[PDB]
Amino acid sequence: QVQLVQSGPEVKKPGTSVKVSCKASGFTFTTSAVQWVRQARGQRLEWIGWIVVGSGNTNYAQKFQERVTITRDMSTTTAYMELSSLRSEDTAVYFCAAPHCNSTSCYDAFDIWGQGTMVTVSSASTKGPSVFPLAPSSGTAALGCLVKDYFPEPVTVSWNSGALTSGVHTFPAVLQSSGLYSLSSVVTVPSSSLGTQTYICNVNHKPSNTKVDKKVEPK
Amino acid sequence: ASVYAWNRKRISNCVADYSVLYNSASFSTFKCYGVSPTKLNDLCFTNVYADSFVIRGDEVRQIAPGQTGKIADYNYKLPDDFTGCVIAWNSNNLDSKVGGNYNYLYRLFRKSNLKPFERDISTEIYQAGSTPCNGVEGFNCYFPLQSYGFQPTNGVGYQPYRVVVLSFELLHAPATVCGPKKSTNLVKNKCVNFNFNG
Amino acid sequence: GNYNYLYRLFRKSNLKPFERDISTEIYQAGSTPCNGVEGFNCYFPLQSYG
Amino acid sequence: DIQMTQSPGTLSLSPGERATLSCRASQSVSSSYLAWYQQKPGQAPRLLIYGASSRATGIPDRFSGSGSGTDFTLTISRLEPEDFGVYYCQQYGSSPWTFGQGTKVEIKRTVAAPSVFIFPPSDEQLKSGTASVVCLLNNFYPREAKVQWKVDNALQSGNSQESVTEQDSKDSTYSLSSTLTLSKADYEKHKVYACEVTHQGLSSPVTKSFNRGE
Ligand SMILES: *[C@@H]1O[C@H](CO[C@@H]2O[C@@H](C)[C@@H](O)[C@@H](O)[C@@H]2O)[C@@H](O[C@@H]2O[C@H](CO)[C@@H](O)[C@H](O)[C@H]2NC(C)=O)[C@H](O)[C@H]1NC(C)=O
Ligand SMILES: *[C@@H]1O[C@H](CO)[C@@H](O)[C@H](O)[C@H]1NC(C)=O
């Protein structure tokens, strides 16, 4: 079980600091190295820096030399990444990577990767979502739900408590200028089934503990 | 001296009093192997080796026969049949510097373990991967020595400790290193069992 | 590691033939009296086999 | 710093063809210090090839790698449905260990026109003082599509936002959702709301509208 587990999602205000953890398993941490890489939503991979676990020596990128410090603790076989003076530009997903090694030799690349830690930096506050119905117009029709004005990401949407999956499109959320997110989830069904099949969207937002079951009606 | 460059002193023909050192609370560690620490003055061996170095407190437990760790495996290994003593004392006031000391190093990587009483001071770049390092550090190519960075504010487990390991070697030669061998008062005109010089 | 088997490591004198000593008195290896208190130069006479 | 560039930007290929990706470095780098990673949406990168010509553990043998110096190539002999994702090349010899910009490998398909649907804002949201009109583009290819909002024949700009889903795993099509956001006052100041969709599969832009109230 050569594993690499990272912290959970983080939501910090601008001007603060975040410390992302990255714990190793399976291989011998003491003789390996750990790199940190960031990825903005829909962007490429941006290398932040690396650290030698045994020595503690660090190398950072030019763009992260000023606000990122990578550390490690061989006793708890965990490496950390401190990011000071957060801002909206820092809202991204952060990965840690390490070669698996035995007691004397190491792998020649970064083959073990963490699941990723999403860090959101904004002035917004926790808020539950408003679910509005997108009714189908009066052979196939489309209907859905609008999960509007919630924070932070993400929300999960299901149809018929998971029974309806075919033809379902849940779009990725957009960040409005108000700081809240908006998401649309649609489904195409035959026009005949509109009067003899109740459609209910199940919107769940764990950060706000919000569970909304909204029934879509043909006006 | 540094732990990887441990210093060895040779002791031939000189009387010594291990009682003023054993009775000293200054020494944080006084542990002997193969010979009792109390009964030490009577023993006689032809030569004495004195290995000296500096480590950190958490590593003082590694200076013992049959131990494993960074120091025991890559810096200083004691044989299983070691016959001698290990003495250690806290040297924070001497070997610790604010900001970290850069004078004491320790070997961090090595492909094989050290033989008993082996001394390795090579600075070859350790190849941790399959790709050969060509004198340049990088991924899977690290420098074998690392600095302790002793600071006065460090935890006592990380503070500097001076360690001296005394070993007593007997060869096919006359035994020239002897203990104090104190004496007592003498009484006359009474039947006594006596033990003079030899 | 089995430590249930012990052996006496210090004693003020050698045992006479077939003599048995099971005392756990703290052996004073130095000039400082121990007064039943373990510490520097005050050792538990028994030690476990490894 | 060493700059890593990847090509092509989008690799539209059919399942079963041979894929070929290129990676260029701004200066000569060691072949033994280059890696290729695969990343799927919502997933972590996965190492495929290292040392330019060393297959990783568990990676199928259809993935291969070649190159030397400044030019390197990643070759997929037979493209599998589980291989359509994003590919990166990284050099880890000289610090900083920069990454490439990525290559999206999508499933090639025939031109499909989008099904256009318009959704007026619900009365429940209208009670909140804000109106959101939604335009859905369903099952189309390629991904490139154009949506224009017209409110009483007045083209809108700067008050709408779009969102595109990943390529579907079954029909290899994309879906688009555009949301126009107005105040309740501005929503009640007009009557006809329409979205015009321009796409390759449409011989002419298709417009879907509704009358406020009807
Ligand atoms: C520690 O591992 C090295 C290298 O093993 C390789 O890399 C590992 C990450 C893993 O993927 C292994 O399956 C790989 O084989 C060992 O070094 C090799 O040892 C074998 C032993 O016969 C030898 O034939 C190879 O030439 C060696 N290769 C190199 C680059 O040194 C090493 O033996 C392992 N040590 C221990 C204690 O297990
Ligand atoms: C028996 O006990 C006395 C008590 O002081 C002690 O002096 C003596 O040495 C002991 N005998 C032996 C053989 O140790």
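What you see of chain C is 447-496, where the numbers are those given in Swiss-Prot.
Going by what the header records, the deposited coordinates were determined by electron microscopy, 2.8 Å.
Placement of Cβ uses the backbone N, Cα and C atoms for every residue, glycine included.
Mutagenesis annotation in Swiss-Prot: C:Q493 to Y, described as Reduced host ACE2-binding affinity in vitro; the structure shown retains the original residue. Around C:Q493 (mutagenesis position), the same-chain residues at least 6 positions away in sequence with a Cβ under 8 Å from its Cβ are C:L452, C:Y453, C:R454, C:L455.
In Swiss-Prot, a natural variant is listed as C:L452 to R, annotated with the note In strain: Delta/B.1.617.2, Epsilon/B.1.427/B.1.429, Kappa/B.1.617.1, Lambda/C.37, 19B/501Y, Omicron/BA.4, Omicron/BA.5, Omicron/BQ.1.1; Contributes to cellular immunity evasion and increases infectivity. There are 12 other Cβ atoms within 10 Å of the Cβ belonging to C:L452 (variant position).
Take the CB of C:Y453 (variant position) and look out to 10 A: across all protein chains shown you find 9 other CB atoms. According to Swiss-Prot, the natural variant C:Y453 to F carries the annotation: In strain: B.1.1.298.
Under a cutoff of 8 A between CB atoms, and with a sequence separation of 6+ in the same chain, the neighbours of C:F456 (variant position) are C:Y473, C:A475, C:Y489, C:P491. Annotation of the natural variant C:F456 to L in Swiss-Prot: In strain: Omicron/EG.5.1.
There are 13 other CB atoms within 10 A of the CB of C:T478 (variant position), with all protein chains counted. A natural variant is reported in Swiss-Prot for this position, C:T478 to K, and the note states: In strain: Delta/B.1.617.2, Omicron/BA.1, Omicron/BA.2, Omicron/BA.2.12.1, Omicron/BA.2.75, Omicron/BA.4, Omicron/BA.5, Omicron/BQ.1.1, Omicron/XBB.1.5, Omicron/EG.5.1.
Close to C:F490 (variant position) in the fold, though at least 6 residues off in sequence, lie C:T470, C:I472, C:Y473, C:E484, each with a CB less than 8 Å from its CB. Among the natural variants in Swiss-Prot, C:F490 to S has the note: In strain: Lambda/C.37, Omicron/BQ.1.1, Omicron/XBB.1.5, Omicron/EG.5.1. The residue drawn here is the original one.
While the structure shown retains the original residue, Swiss-Prot records the natural variant C:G496 to S with this note: In strain: Omicron/BA.1. Applying an 8 A CB threshold to same-chain residues 6+ apart, the list for C:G496 (variant position) reads C:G447, C:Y449.
In this set, none of the recorded positions among C:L452, C:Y453, C:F490, C:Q493, C:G496 has a C-beta falling under 8 Å from a C-beta of chain B.
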